[PDB]
Number of protein chains: 4
Amino acid sequence: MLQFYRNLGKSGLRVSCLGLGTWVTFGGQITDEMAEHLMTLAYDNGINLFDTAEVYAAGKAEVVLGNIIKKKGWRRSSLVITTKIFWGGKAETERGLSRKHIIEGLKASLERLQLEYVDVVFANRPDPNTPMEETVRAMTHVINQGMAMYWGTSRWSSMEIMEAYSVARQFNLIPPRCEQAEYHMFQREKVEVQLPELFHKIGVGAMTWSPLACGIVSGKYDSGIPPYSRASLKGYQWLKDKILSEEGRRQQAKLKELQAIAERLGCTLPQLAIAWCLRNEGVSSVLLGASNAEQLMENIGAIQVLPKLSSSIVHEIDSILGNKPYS
Amino acid sequence: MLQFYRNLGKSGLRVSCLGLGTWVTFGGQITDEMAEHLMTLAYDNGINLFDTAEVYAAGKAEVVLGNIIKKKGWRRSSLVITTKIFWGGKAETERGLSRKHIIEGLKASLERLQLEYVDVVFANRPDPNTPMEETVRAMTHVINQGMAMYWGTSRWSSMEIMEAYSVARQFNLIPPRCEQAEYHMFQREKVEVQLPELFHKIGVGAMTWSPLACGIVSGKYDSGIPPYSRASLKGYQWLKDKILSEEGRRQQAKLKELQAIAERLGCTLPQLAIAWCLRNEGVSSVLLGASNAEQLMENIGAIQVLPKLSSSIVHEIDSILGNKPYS
Amino acid sequence: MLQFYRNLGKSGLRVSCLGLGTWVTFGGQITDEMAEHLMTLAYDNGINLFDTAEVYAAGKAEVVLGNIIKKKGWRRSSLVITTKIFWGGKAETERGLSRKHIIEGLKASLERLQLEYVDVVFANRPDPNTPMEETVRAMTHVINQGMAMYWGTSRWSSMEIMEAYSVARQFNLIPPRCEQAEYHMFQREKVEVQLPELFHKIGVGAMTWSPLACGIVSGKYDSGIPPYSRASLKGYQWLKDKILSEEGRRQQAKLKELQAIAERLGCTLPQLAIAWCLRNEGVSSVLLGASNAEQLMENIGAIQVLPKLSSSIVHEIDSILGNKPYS
Amino acid sequence: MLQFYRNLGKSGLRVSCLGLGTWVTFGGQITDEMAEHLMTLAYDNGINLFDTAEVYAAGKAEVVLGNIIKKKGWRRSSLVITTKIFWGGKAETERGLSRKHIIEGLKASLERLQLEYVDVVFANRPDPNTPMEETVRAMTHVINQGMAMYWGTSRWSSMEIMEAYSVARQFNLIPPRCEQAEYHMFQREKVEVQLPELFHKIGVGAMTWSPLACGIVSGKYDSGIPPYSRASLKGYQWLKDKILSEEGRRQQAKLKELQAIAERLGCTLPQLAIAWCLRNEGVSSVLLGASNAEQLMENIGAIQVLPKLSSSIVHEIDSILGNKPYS
Ligand SMILES: NC(=O)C1=CN([C@@H]2O[C@H](COP(=O)(O)OP(=O)(O)OC[C@H]3O[C@@H](n4cnc5c(N)ncnc54)[C@H](OP(=O)(O)O)[C@@H]3O)[C@@H](O)[C@H]2O)C=CC1
Ligand SMILES: NC(=O)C1=CN([C@@H]2O[C@H](COP(=O)(O)OP(=O)(O)OC[C@H]3O[C@@H](n4cnc5c(N)ncnc54)[C@H](OP(=O)(O)O)[C@@H]3O)[C@@H](O)[C@H]2O)C=CC1
Ligand SMILES: NC(=O)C1=CN([C@@H]2O[C@H](COP(=O)(O)OP(=O)(O)OC[C@H]3O[C@@H](n4cnc5c(N)ncnc54)[C@H](OP(=O)(O)O)[C@@H]3O)[C@@H](O)[C@H]2O)C=CC1
Ligand SMILES: NC(=O)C1=CN([C@@H]2O[C@H](COP(=O)(O)OP(=O)(O)OC[C@H]3O[C@@H](n4cnc5c(N)ncnc54)[C@H](OP(=O)(O)O)[C@@H]3O)[C@@H](O)[C@H]2O)C=CC1
Ligand SMILES: C[C@]12C=CC(=O)C=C1CC[C@@H]1[C@@H]2C(=O)C[C@@]2(C)[C@H]1CC[C@]2(O)/C(O)=C/O
Ligand SMILES: C[C@]12C=CC(=O)C=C1CC[C@@H]1[C@@H]2C(=O)C[C@@]2(C)[C@H]1CC[C@]2(O)/C(O)=C/O
Ligand SMILES: C[C@]12C=CC(=O)C=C1CC[C@@H]1[C@@H]2C(=O)C[C@@]2(C)[C@H]1CC[C@]2(O)/C(O)=C/O
Ligand SMILES: C[C@]12C=CC(=O)C=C1CC[C@@H]1[C@@H]2C(=O)C[C@@]2(C)[C@H]1CC[C@]2(O)/C(O)=C/O
């Protein structure tokens with residue numbers, strides 16, 4: 001009963017249930033050649049959603065993504081490109097959601113991407129220093145300038161998203177259409193309980209990230225930090241600490257149990273976890289991450305697992321995770 | 001009492017009571033040379049309205065229409081060019097009335113047409129996947145961007161048109177100005193009963209299409225499918241089936257009776273049918289279709305039949321058709 | 001107590017109490033050389049307001065006005081250029097106040113003028129075929145597009161001007177700022193009674209035209225139609241008929257009486273009539289017309305007569321004219 | 001507890017607590033070489049705010065400021081450039097806050113600055129000849145045109161600023177974000193009593209000017225007009241008169257007393273006065289003025305004095321000045 005393509009929240013934008021992100025990898029961990037191969041595989045398998053941010057690899061991720069698009073020559077109308085704005089430089093005024101940085105930041109991102117506009121521009125996080133009205137007006141401005149088709153939020157509380165909505169309706173500006181939130185077996189509350197309320201009330205869609213908890217859900221950290229794994233990269237000590245933390249080891253324990261279910265279904269753990277993220281219609285799309293083609297092809301294979309996620313399998317997983325949120 | 005030129009609904013746009021469409025013919029069934037001749041004949045006879053769509057001949061119709069305009073060099077201000085948006089490609093995001101496709105679609109159409117803007121951009125059909133607000137805001141955006149002067153609907157129910165109006169008035173956007181609907185002796189309800197209500201309530205005008213039911217009303221299918229008739233073209237099996245269907249044969253029977261009236265008036269059947277479509281002021285313009293110059297000149301001749309359409313002749317036609325709608 | 005410069009109605013635009021028009025003369029009756037001399041004289045004497053229209057000499061007036069500006073090289077910021085839109089071609093859609101013609105017409109005028117924008121764009125007359133909302137939205141659009149700084153009306157009734165205002169306030173569009181109306185000793189009602197109401201109620205200013213009734217007030221038609229006078233030009237039979245009409249001869253009779261007052265004041269009749277037009281603050285500026293430098297210099301001299309227009313002189317003139325409107 | 005960077009009023013724009021102005025100096029009193037050195041020193045010390053005006057040195061100040069930016073090549077996103085509009089030429093229409101001059105003036109300023117936009121455009125003073133609605137709409141227009149990020153007022157009464165706010169909320173336009181007001185030990189009322197009310201009520205910020213009262217607070221006029229001091233420059237007789245006026249001599253007397261406190265703190269008088277201006281959070285930034293590098297470096301040193309401004313020191317200063325406003 002899976003619909004590979006679905007509307008992003010209550011908007012007319014149709015996105016593939018799986019998208020491909022560029023955090024850590026593009027312009028950073030992987031070569032541009034590998035990046036080109038991964039994007040081609042995604043596109044060829046129906047994926048039309050690609051996410052990035054001005055902050056990724058100090059702008060390099062956008063340059064690489066833009067180069068691939070130009071090199072491959074795919075029709076712009078067949079792509080859904082999203083980018084996030086917030087961290088755009090070391091200067092005081094090069095960060096935040098002020099009208100100045102939203103305009104300067106997106107303009108710079110578009111230049112790096114070699115694109116006239118992105119399909120969705122997201123505030124990468126909330127800005128306690130900028131009044132909602134200014135941010136909503138600025139987002140509306142860039143959309144009206146043809147620099148973006150839609151705008152959205154990321155890591156905003158449901159109250160903040162509703163505040164953006166309130167401002168849009170009070171001053172007749174454009175309402176946000178999507179919230180890019182973390183979602184995986186170890187982070188469920190927001191996406192499973194709060195976001196559905198926003199969907200029904202104001203049509204905001206949910207585009208989720210880190211479906212494997214940065215690779216942790218793959219289960220390859222079962223016995224330490226594998227050489228060259230994300231957690232071993234420079235600038236990712238924070239990920240390593242989480243993995244080696246007491247709770248991180250408790251997560252691995254549960255993964256072992258989940259691993260059993262995977263085998264019982266005939267799929268890998270990552271495939272189980274990703275398919276799990278797409279089990280409810282509440283999620284419009286899950287953004288994937290991959291450092292090589294084997295991972296990406298494996299991940300995309302999650303779609304075949306979906307039909308096997310019976311209410312029985314779901315309850316089993318909840319029993320193991322023991323973190324089913326309260327409705 | 002006929003006014004060759006009239007306002008399109010309650011707008012300041014003046015259109016000829018007859019327009020020339022490009023479906024099937026331009027960039028497809030006929031040569032560009034024939035297309036040039038037909039458009040010249042139309043223009044020289046006072047017709048200022050020419051309709052097309054991004055979907056016609058996969059974009060070729062717009063290219064041909066644009067070439068003729070450029071070659072003939074007619075003043076842009078003396079022309080009323082309309083195009084329809086909805087089917088713009090095979091990719092998921094290349095169809096519909098989302099802000100993304102409305103903007104990308106019209107931009108591409110304008111490029112093919114070699115025009116800076118169209119006079120009216122129509123949604124080719126309703127989009128159940130896009131909220132009215134998004135569509136109305138997008139139409140408003142392209143008008144404000146100078147890509148179109150006005151926008152309209154096509155094949156929308158009167159309720160959907162009123163919904164577009166509701167959205168425009170609630171958010172202070174631009175209301176639709178015209179509905180391009182099917183109208184001929186065998187399809188009367190919507191145009192004769194519903195559209196007049198929209199005209200009086202919200203000033204929406206009626207621009208009708210397929211006045212000869214794709215050629216069926218010409219009566220040339222009286223004894224089968226004539227070689228090279230539209231119904232015999234590739235990709236038009238649907239038309240042939242309708243003609244050969246039980247109801248299609250019942251239509252021909254009535255045509256024979258109508259044919260009698262035509263002769264009694266001194267005009268052809270097509271001329272009778274077209275003049276019939278223009279008998280009421282409710283219709284702003286009737287879009288013609290033609291594969292050769294004889295047909296077009298014949299069709300334009302319908303204007304001379306108008307004065308002969310007495311209340312008596314109209315009642316006779318209703319008696320024959322037996323499908324006069326209930327008011 | 002005369003202020004040579006004043007605000008145009010309740011707007012921040014400062015115009016000279018005298019302006020120079022281009023009807024009949026520019027690109028038509030006079031040579032471009034004479035036109036250049038007249039504009040230079042005006043500008044050098046403090047006049048910053050120059051009026052034209054897309055219809056004058058089929059566009060030639062705008063070309064000449066634009067050439068002079070470019071040749072003389074005056075700063076654009078030191079000029080107030082106004083043009084009027086309505087009659088822009090022979091095609092059906094090349095006339096009126098529809099969104100299509102307002103945009104196409106002003107764009108064409110700007111091209112002829114070699115200017116990026118006019119200070120004020122006026123509807124040359126009312127358009128019974130275009131809803132007020134469409135016209136007001138179109139005027140607002142060109143102002144927002146930077147093609148004009150302000151918009152106004154011409155030959156509109158006070159009710160129609162208030163209707164434009166109603167539409168602007170209901171849909172949050174831009175209100176009109178000036179009405180260009182006929183004003184001279186033989187046409188007083190509208191400017192003396194109605195326009196002041198609009199000034200106080202909605203801040204609309206009054207820019208008047210034909211201060212000499214096309215030359216009639218000069219008194220040179222006292223004994224027939226002087227060779228080469230405007231009334232003798234081709235396409236101006238209408239003016240000649242008015243002059244030779246019964247009422248036209250009755251006007252000359254009164255002019256003779258006025259002539260006496262002029263001599264008593266030490267000024268010419270035209271100077272008396274023009275100064276008369278500027279006697280009340282209700283008029284922001286009077287648009288002058290001239291076919292040679294003697295006339296223009298004479299007319300500008302009207303400013304010196306102003307101080308001599310005592311309440312006694314005004315009553316005398318009213319007694320002679322016998323057409324003082326009722327308040 | 002000082003935060004070097006702070007929000008400009010309730011906006012997301014972050015400005016350094018100290019800014020560098022260009023009045024008198026740039027393109028005028030100092031060489032472009034000196035101007036370059038001063039701006040570099042400011043920038044290198046964290047200052048991101050630079051103020052100018054179309055009227056300064058008849059446009060030359062903007063040319064010099066723009067040249068330095070281009071020569072130094074600093075990222076535009078790391079700078080906050082503000083300019084003021086009002087006096088833009090000798091022609092009648094080249095001054096004021098009409099839509100015409102706001103657009104023409106800022107366009108010309110941007111051209112001189114070699115910039116696409118300024119961060120904040122200020123009305124240099126109030127315009128009694130232009131209705132608030134026109135000014136607010138024009139400011140909104142240039143912001144929407146991408147010529148400025150924000151707009152503000154200068155030398156406007158708190159009532160006039162609230163009027164601009166009223167207009168913005170009534171017609172859904174953009175509200176002003178900052179008031180550039182005079183602030184120093186001899187001019188305190190407005191900034192200390194009125195502006196805080198506007199901050200809390202409508203989020204307007206306070207950017208202050210002439211922190212040394214044009215150099216008077218430096219105390220170098222203790223015994224006359226020093227050669228080459230601002231007060232001795234051509235076109236600044238007004239400053240000299242103030243200094244030599246009875247009240248001006250009374251100010252010097254108090255400066256002598258303040259001088260004592262400075263020495264007691266281990267700082268210069270200018271440093272004491274500038275730090276004094278930044279003692280309250282009500283002031284977002286203080287615009288500095290300097291004719292040489294010694295002054296600028298001295299002034300910037302005011303930041304170190306801040307921590308020494310105890311409630312005791314403040315009361316002492318108030319006792320000396322004797323002009324503490326009433327709350
Ligand atoms: N809005 C926001 O704040 C955020 C947005 N995002 C978006 O979401 C996207 C995806 O997030 P991301 O955290 O990368 O996703 P995941 O949590 O799915 O982690 C993907 C990473 O895990 C490893 N991995 C992936 N598949 C496998 C596999 N089959 N077997 C073993 N290891 C595997 C790889 O790392 P390695 O091989 O190096 O171990 C890969 O880079 C981003 O690119 C970005 O676009 C992400 C975070 C936040
Ligand atoms: N908004 C919408 O969804 C729609 C819009 N339209 C618009 O309306 C226009 C007209 O529609 P269309 O269906 O073509 O019109 P008609 O129903 O009038 O059919 C015209 C066709 O019938 C035949 N024909 C025309 N005149 C004669 C004649 N005198 N004698 C014999 N056969 C004749 C020709 O086909 P042949 O010679 O090949 O038999 C011609 O191509 C289109 O081009 C398009 O612009 C049309 C449909 C839908
Ligand atoms: N909005 C609208 O509908 C209208 C706008 N206007 C505007 O107003 C402007 C002025 O109107 P216009 O009718 O020309 O003005 P006037 O009524 O003042 O007539 C001017 C004409 O009268 C003659 N004349 C002028 N001064 C003298 C003089 N001192 N002695 C003798 N004859 C003299 C000249 O014609 P000649 O030498 O050929 O006799 C000249 O062309 C126009 O150019 C136009 O810009 C005008 C009409 C309508
Ligand atoms: N919005 C508005 O209407 C106004 C805005 N402003 C803005 O504010 C900025 C600053 O104003 P400004 O009046 O110049 O500032 P100040 O009152 O601080 O005066 C600065 C001037 O005083 C002298 N000076 C500065 N530091 C010292 C020192 N340490 N020792 C001795 N003399 C010193 C210099 O003049 P010299 O060496 O020649 O004596 C210098 O040019 C302007 O450049 C402008 O951007 C200013 C006024 C009005
Ligand atoms: C390093 C960073 C950037 C600068 C900074 O001062 C602080 C942080 C911490 C949080 C980071 C952020 C990013 O670079 C963007 C991140 C990594 C984010 C957490 C999620 C994120 O929002 C994202 O989008 C991943 O895809
Ligand atoms: C083939 C088509 C295009 C793609 C598609 O998936 C389905 C259809 C079916 C209905 C078609 C449509 C068109 O191409 C446009 C048409 C033909 C329309 C019916 C009326 C129409 O709207 C029109 O405009 C004729 O002029
Ligand atoms: C000839 C004309 C243009 C075409 C037309 O079909 C009818 C008329 C009659 C009224 C004319 C008009 C103009 O050309 C503009 C005029 C002359 C106007 C009367 C006042 C006017 O509005 C004006 O502006 C003079 O300055
Ligand atoms: C000379 C000037 C410009 C022209 C004019 O007709 C009158 C004045 C007097 C007041 C002046 C003004 C300026 O030039 C700008 C000034 C100097 C202003 C006072 C403060 C000011 O607003 C400012 O900004 C200094 O930085």
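One-based numbering along the chain as shown.
Looks like X-ray crystallography, 2.0 Å, at least that's what the header says.
Each residue, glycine too, has its Cβ placed from N, Cα and C.
Here is what Swiss-Prot records for this protein:
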type     : residues                                                                                                                                   : note
ACT_SITE : C:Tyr56                                                                                                                                    : active site, proton donor/acceptor
BINDING  : C:22-23, C:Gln29, C:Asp51, C:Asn124, C:154-155, C:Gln180, C:209-214, C:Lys220, C:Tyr228, C:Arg230, C:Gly289, C:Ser291, C:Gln295, C:298-299 : NADP(+) binding site
MUTAGEN  : C:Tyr56 to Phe (Swiss-Prot position 90)                                                                                                    : Abolishes enzyme activity, but has no effect on NADPH binding
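Positions of Swiss-Prot features highlighted on the structure.
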residue: C:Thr22; record: NADP(+) binding site; DSSP (3 states): coil
residue: C:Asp51; record: NADP(+) binding site; DSSP (3 states): strand
residue: C:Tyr56; record: mutagenesis position; DSSP (3 states): helix
residue: C:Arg155; record: NADP(+) binding site; DSSP (3 states): coil
residue: C:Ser210; record: NADP(+) binding site; DSSP (3 states): coil
residue: C:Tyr228; record: NADP(+) binding site; DSSP (3 states): coil
residue: C:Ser291; record: NADP(+) binding site; DSSP (3 states): coil
residue: C:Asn299; record: NADP(+) binding site; DSSP (3 states): helix
Around the C-beta of C:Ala213 (NADP(+) binding site), how many further C-beta atoms are within 10 angstroms, looking at every protein chain?
22
For the binding-site residues C:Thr22, C:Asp51, C:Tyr228, return the ones with C-beta distance to chain D below 8 angstroms, or 'none'.
none
For C:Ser210 (NADP(+) binding site), the number of neighbouring Cβ atoms whose distance to its own Cβ is within 10 Å equals 22
Taking all protein chains shown into account, the Cβ-based neighbour count within 10 Å for C:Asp51 (NADP(+) binding site) is 28
If you draw a 10 Å sphere around the Cβ of C:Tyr228 (NADP(+) binding site), how many other Cβ atoms fall inside it, taking every protein chain shown into account?
10
C:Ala213 (NADP(+) binding site) to C:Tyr56 (mutagenesis position): how many Å between their Cα atoms?
18
Of C:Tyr56, C:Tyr228, C:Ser291, which recorded positions come close to ligand 3, meaning Cβ under 6 Å from one of its atoms?
C:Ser291
Are there any residues in the same chain, six or more apart in sequence, whose C-beta is under 8 angstroms from the C-beta of C:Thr22 (NADP(+) binding site), and if so which?
C:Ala35, C:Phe50, C:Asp51, C:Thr52, C:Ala53, C:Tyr56, C:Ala61, C:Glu62, C:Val64, C:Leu65
Long-range neighbours only, meaning 6 or more apart in sequence with Cβ under 8 Å: which ones does C:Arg155 (NADP(+) binding site) have?
C:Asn124, C:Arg125, C:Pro126, C:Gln180, C:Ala181, C:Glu182
Largest tally of Cβ atoms lying within 10 Å of a Cβ, found at which of the binding-site residues C:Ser291, C:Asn299
C:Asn299
